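Report on the following structure.
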Amino acid sequence: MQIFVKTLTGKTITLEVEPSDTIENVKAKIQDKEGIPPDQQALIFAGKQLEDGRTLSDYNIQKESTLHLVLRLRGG
Amino acid sequence: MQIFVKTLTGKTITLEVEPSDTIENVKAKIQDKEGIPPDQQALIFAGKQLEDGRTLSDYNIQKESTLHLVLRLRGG
Amino acid sequence: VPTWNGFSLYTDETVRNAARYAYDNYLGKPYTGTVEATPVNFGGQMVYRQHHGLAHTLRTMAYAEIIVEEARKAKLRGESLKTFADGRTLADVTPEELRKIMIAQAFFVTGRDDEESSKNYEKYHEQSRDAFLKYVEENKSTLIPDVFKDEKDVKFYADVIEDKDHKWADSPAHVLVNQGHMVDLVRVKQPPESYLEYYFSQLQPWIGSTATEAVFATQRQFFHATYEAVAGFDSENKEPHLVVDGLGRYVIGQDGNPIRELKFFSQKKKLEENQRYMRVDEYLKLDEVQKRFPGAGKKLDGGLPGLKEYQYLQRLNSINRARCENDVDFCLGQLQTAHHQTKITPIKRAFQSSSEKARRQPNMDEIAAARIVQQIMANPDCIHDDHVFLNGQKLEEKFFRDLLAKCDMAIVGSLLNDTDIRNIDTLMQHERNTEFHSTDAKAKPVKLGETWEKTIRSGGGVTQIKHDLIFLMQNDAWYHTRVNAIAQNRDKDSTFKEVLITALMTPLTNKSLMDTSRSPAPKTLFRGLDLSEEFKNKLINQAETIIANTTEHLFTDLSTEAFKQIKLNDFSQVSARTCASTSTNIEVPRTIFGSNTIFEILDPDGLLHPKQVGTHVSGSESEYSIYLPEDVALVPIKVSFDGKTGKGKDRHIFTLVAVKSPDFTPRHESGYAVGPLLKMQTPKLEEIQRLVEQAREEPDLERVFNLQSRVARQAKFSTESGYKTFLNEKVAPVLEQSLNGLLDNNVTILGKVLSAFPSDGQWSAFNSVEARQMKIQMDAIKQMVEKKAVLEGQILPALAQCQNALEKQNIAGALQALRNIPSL
Amino acid sequence: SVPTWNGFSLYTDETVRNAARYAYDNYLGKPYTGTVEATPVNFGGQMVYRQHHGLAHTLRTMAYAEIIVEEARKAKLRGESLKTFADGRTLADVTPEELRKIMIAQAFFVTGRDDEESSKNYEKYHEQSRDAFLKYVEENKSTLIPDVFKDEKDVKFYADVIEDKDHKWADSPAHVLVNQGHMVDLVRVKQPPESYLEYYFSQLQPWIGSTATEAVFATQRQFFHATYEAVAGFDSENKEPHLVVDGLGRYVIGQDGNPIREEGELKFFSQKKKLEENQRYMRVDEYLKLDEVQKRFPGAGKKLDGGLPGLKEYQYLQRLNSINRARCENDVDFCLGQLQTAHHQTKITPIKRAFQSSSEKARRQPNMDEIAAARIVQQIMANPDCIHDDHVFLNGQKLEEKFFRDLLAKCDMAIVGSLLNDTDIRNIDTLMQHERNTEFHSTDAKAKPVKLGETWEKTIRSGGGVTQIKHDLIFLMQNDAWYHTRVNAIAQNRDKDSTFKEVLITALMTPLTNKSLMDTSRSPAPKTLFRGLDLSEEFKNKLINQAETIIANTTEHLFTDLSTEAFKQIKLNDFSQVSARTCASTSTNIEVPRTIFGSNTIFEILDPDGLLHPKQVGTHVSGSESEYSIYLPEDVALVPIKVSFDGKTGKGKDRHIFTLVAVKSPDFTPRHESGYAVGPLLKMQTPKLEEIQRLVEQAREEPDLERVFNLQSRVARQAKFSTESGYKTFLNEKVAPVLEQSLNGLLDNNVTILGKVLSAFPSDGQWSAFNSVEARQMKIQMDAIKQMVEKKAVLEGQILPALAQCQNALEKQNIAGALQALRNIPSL
């Protein structure tokens, strides 16, 4: 299974994932590819933010789904 | 009917009366024979003071009964 | 022991006339014989028979009376007295029996032709009997059957007088006539100790030692009353003993012991070497003598106390001596007064004496009770149906019943004044329709204040009020029956108003009596009661127990037992706690009201303080009122059956003596009246309650917002330049700063926004209609801010500092907190 | 029956701007080759070759066509019936695709001019314009066809409009827009201005109606100002001769005061036809008062000022000769920028006209209830122990759920936030501890409950001082939907099934979050913010017709002010409450609502007057959400000015963009009754003056009269015996009277007796004379009696009357006498 996480800067990140993958380790694989630390990652699927600990199949993210990634950090 | 009222000074005063006769009734009568004015008179029968208004029949007084008369005045 | 009927030597007519006939026909006539025929003179009056005459004869009769009296007492105390053949005892002598005894005693010595006592006893007693029978036959008509049942009865007493065989122990008649004759022999023959012991020993078996002591103690008082010398007694006197029977002596051997077979010796018989006569001191100290005579170790003085020998001897020579020997009525009067006194002296002996005859001063609760009475009288508005409500305090039926039972209401009444008396009517008008109920249930209820106004009160000054109140008490039975029953705590189904009225009227009535009574106090008063059979029987028993344990004594003071029995049996409370009605005329209670119980109240020491009630013209009730002082007891001295009342009930007269002693004081727990009075003094402190209610008002920030909005509308829009600078600079900051200050309850901000308020002259720069209106709005907001700054910042802290100084008792510091207040 | 526009605009469309660029580059920027006014002109040193019929003119005609279609659509929505073309359509039915083609044609309408010759060579100039249009299409066939022009047939239609061989200026929407666009630009400073304005107004009026035509010509003057063209005044009482514009002629009034008509209708008179004695040209003021003119023109009796409001004549002229005039006539992007700004302002100026103006851009100052609300907030935070399951219990007052919903609804919670301090922020940790196990619920019912305080402790909070707490709290709101969905729904009073604690936390965190945003935000306030929402199809169509009704009744005007109707419809259809009462999340990047979150509803929020005070949320790095938070002020409305269909979301549902303008006015201020917070705050502060209550109960205490009475008994029994000399004398004469007077003073409550018995109590030196044990025992007892008398003497005779006098002075509000009463206490 492969999915795409699209960003605001314009990059399209392609990831090989399994349906049982967690959101933590989708963020971990996003980090290995583009070097964005997972603590700054907010991943959205069909308008819903994805939560660490739940799986890709929990959100019904299937083959060739597109996720959305925005940087979100505390101020200061 | 006749009754006699006895005094402390010794005299025994006989009165012709009839049971329907009140007490004022009686004093009045003692005032004419003895002319002791009514409001100095206190009448006692069998140890009980007899009161204005109520009748000779009310206090059980009867034929040849004995009444006692004391002079009772305010001081000063 | 049956109840005596009041028969007395000093009041029975038959016995006295028998004494007259004996005197007029024998005793007062000269002796016809040799021995002591010559008369002796006392103060100018002649006595023909000085030794065996009238005074001796009457004294023997008086001895027989008290011997029966003391024997009845001893029997009631449980003592065993000597029995006769038929099992009777001297205590069993009846009044009729004793009247026959004394009549024979009047003639026992009339048959004497002279003073010879050595012979012709047979002849002289024969003349005595002849004299007695001659009197009996002459007055046969009266004597029989009233005194003597028949002539066979007459011969028995004639036989006792004759004394053919000296059967001295045969009957009460023989004993009393013999012992009465012998008791008069105790005189000043020396040695006095030997004579007294002998005659004491002769009487003692018949009545017992306590009774025999009372007889011979009384005998000395009768001797004083009839002007006879009275000997002393010395238990260690050194004279030789005198064996009275046979006029002999007893002996102590050369050997140590007293000689006996104990052995009699003639005064003539000569004694062996250095043997000696037994002395009176050794006689009295012998065990057998001490066991029957309590004279050991005891001394009695001769003569009369407080008289020295030259005054005593002029007394013995007084003409009253011959009056006793020649005047039956005078000699009986001397004896009666002495007899009466011996009933009182043992009572006073048993209690702590007092020199104060007046009531004591008020205690704290009587003082507080009087204050509460004056305030109720002043404000009858306080009287409700259940309670009294006065000065925030509720006083119920129990409080007023406590006052009646614990306060001396006469003492309370002495703390009231004429204003309280004048206020009697305003209390009565407040109680116009309050119904009083006589304890007689058939009587109709009477409205208190209305009756008072239309039947009792006659106007006038405060003295007239007092007599009107005293009149209501004396005249209206619906009133005084309820009042007395409540006052003495023996009432049933009384209303609260009846209790309160009783509590208020009892001290006020006492004051009325005390201020009005003029006459000096009578010393004999009579009170009538209508007691149940069971209750009267209880009082008889209690009185008889007290009388039986009140005895004169020679050597053995039993005052502690009289104290114990009087406390156990006292019924003084029957006459206490209320204004008790009495009369100086026994016929007011006996005949007019027909009471079955009469208290003859003797007050010889003036302790009762009776107050005159009403008038005392002839035919009146001669009424006097007693409120018994807390330390006075009405101790019984005699109980007589007096016949039957008109309704056929038994009537008894109790003779009571008023005795005052700290021993009779009750002990109450204090506080019952002071406590409530202290509650009423509590201040309402209403202004301070309003200081705090006002110190808790929310500030009205509505109006500060109102002026903020009013300033804002004029502070957006103003073409005049200087007015808008002043509104935005000087007015709006003060209002915003004042709002937060009121909101925050911050004193620091409030005390300083005050300075920021613009002056009247700064406001006066602008003569606009709205600027003047705002100026008046600003001033009101300014006063509102200052009052809070002064309250919370100035006054409230000073109160707290003042209060805290008061809980440390730094009084001058508490004042200082108010005095020294700091500015802002 | 009016289809939603798609946002097509002259100012953002690229094809239209390209055609204008080519028109300038190849014709409008090159010198005239003819005779009439071919000489260039300079403005601030920059050459303009075609002053009248050049770039600026051509761009304005396109701008006219845009607003004409705009106002035609508004007029149709208001229910007006517009003039129809043969096919049944009106200008209101013009599509975006059609308007683009029309504008492209307009761009070339004048390119064929060789000079400013008017009448002489109409057809040559229009043929050359046509050929220029054909040349441009041919050179851009690949881009142009078929996307813009469907085929050569289509191109010839618009080429034919440019050529204008038969003057069929009412044949089609393209004919009317091209012809009217060209004519609207002729309203200028030629005299008499009233004749020109009335004429061109009458040409346009039948197609779009009077209201629309007023809007068009009012906007024209603004386009003239934006492009540095002179604007004439209008004087309905001008006595200059009227100009019959169609023919440049005159009307005449004869020997009687009558207009010369014909067998009626007014005789046209040539200007060179000089006439009869006593005959007259009809004045402007007479023409405009004609019944026929008043029924078709609302200008009678009215006046318009020329030039620019606020500029003196000498300054209007140096403005007209500024270098910006040459920039408008030579720079396509500058001139379109000038026109776009003027066009945008004409959508705002009518809105502000319909409401009370406001001067101050800042939030107002705190009101009585907001100050009290802040204080209650501070005290809850200070003592979280007051928080119960059902209520808050603080200082004797019970605050239930409705109290906190009322604060959420009536206080400006940003203002309330401005009244909080850094220790209130710091107490958030304390509050979260106390609420460690309080469970929050997302409005998403499938989401599981989240324990608020534990998640804050273990996940949100990152240590540090106050500023870090502020950023953490802002992060909680930005990041955690389980929290901000519940908070937002409660704050906007649209929640269902909330717990008391969710409401309370909403009421505490909303001002605390506002403070955190205000204290930390440093970014300059952006003026275009985007807000995404996911709305039901039913709800959005309500918003669409609400916004279209508002827009359709917001029009510029010349003589007839319809502000009252704009006020009515804006109050009827306002949906500002959708963005109110909460910390509303926005972004400067429309792609955050549109792409990341896939919203079907986007609010383009414009704040040109700086009324929203938005605050930066989080980080603004590349790839972030570029988030800002707004808490809408109570008197600011977000008024729609435009609705655009924007295509479909990821899930296939239509997406619309509502462009809202923030407008401040007292007419939007809500009416709330005061006291909702001040009421409970004041009750909390009522003082429990127990020190005064204790003072009262110390005046309650009773004297020990029994003790004084008993001491009398002892003094007497102490006296009855002589012991110390001559202390018996002392006892009977000095001690016994004093005790007698004391008791009598305390039996009554005679302060006057009690005061002077105080002086009668023996001195300590008097007692020094007696040294017995019972004498010393006695003074100790005597000192106790003196203390009892003194306490009653001072309280009853000094302190209590002073306090009563003080209070009576306070009751008459004479405060000086109040303090007098305390300070002026006289000694006994």
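Positions of Cβ are set from backbone N, Cα and C atoms, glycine also.
Per Swiss-Prot, the features are as follows:
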- A:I44 to D: Impairs ubiquitination by CRL2(KLHDC3) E3 ligase complex; when associated with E-42. Impairs ubiquitination by CRL2(KLHDC3) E3 ligase complex; when associated with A-68 (MUTAGEN)
- A:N60 to R: Decreases affinity for UBE2R2 in CRL2(FEM1C)-UBE2R2 complex (MUTAGEN)
- A:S65 to A: Prevents phosphorylation in case of mitophagy. Decreased localization of PRKN to mitochondria (MUTAGEN)
- A:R72 to G: No effect on ADP-ribosylation (MUTAGEN)
- A:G75 to R or Q: No effect on ubiquitination by CRL2(KLHDC3) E3 ligase complex. Impairs ubiquitination by CRL2(KLHDC10) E3 ligase complex (MUTAGEN)
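Across the mutagenesis positions listed here (A:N60, A:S65), the residue whose Cβ sits among the most other Cβ atoms within 10 Å is A:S65. Note on proximity: of the mutagenesis positions A:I44, A:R72, A:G75, the one nearest A:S65 (mutagenesis position) is A:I44, by Cα distance. Taking the Cα atom of each, A:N60 (mutagenesis position) and A:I44 (mutagenesis position) are about 13 angstrom apart. With a cut-off of 8 Å between CB atoms and residues at least 6 apart in sequence, the same chain places A:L50, A:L67, A:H68, A:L69, A:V70 near A:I44 (mutagenesis position), listed in sequence order. The Cβ of A:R72 (mutagenesis position) lies under 8 Å from the Cβ of A:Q40, A:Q41, A:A42, each on the same chain and at least six residues away in sequence.
The Cβ neighbour count for A:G75 (mutagenesis position), using a 10 Å radius over every protein chain in view, is 21.
According to DSSP, A:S65 (mutagenesis position) is assigned to coil rather than to any helix or strand. DSSP classifies A:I44 (mutagenesis position) as strand under the three-state reduction.
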